[PDB]
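Quick one: this structure, given as structure tokens, is what I'll be asking you about.
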Amino acid sequence: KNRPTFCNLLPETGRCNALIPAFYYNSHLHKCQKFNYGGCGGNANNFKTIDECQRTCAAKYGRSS
């Protein structure tokens with residue numbers, strides 16, 4: 001019943017940091033935001049780009065063919 005609001009949740013890199021296309025939605029920004037990740041931690045809020053980040057936290061767009 002209705003999705004969660006993890007988009008507001010605060011993820012964790014895992015005491016690390018490295019250039020990686022990690023992306024998630026920010027309510028204050030009302031859009032997606034890219035964050036840095038390496039491979040130590042990782043919370044629910046964490047995608048690979050604005051695409052998967054827009055269909056999971058934002059609305060749905062035309063993506064099939």
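Per the header of the entry, the method used was solution NMR.
Just so it is clear, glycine is given a Cβ too, placed from its N, Cα and C backbone atoms.
These came from Swiss-Prot, pasted as-is:
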{"type": "DOMAIN", "residues": "7-57", "note": "domain 'BPTI/Kunitz inhibitor'"}
{"type": "MUTAGEN", "residues": "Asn17 to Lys", "note": "Increase in trypsin and chymotrypsin inhibitory activities. Complete loss of elastase inhibitory activity"}
{"type": "MUTAGEN", "residues": "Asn17 to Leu", "note": "Increase in chymotrypsin and elastase inhibitory activities. No change in trypsin inhibitory activity"}
{"type": "MUTAGEN", "residues": "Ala18 to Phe", "note": "Complete loss of chymotrypsin and elastase inhibitory activity. No change in trypsin inhibitory activity"}
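Each of the listed features needs to be described in terms of its position in the shown structure.
In this view, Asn17 (mutagenesis position) is surrounded by 12 other Cβ atoms within 10 Å of its Cβ, with every protein chain counted.
In the three-state DSSP assignment, the secondary structure recorded for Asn17 (mutagenesis position) is coil.
Other Cβ atoms within 10 Å of the Cβ of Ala18 (mutagenesis position) number 11 in total over all chains.
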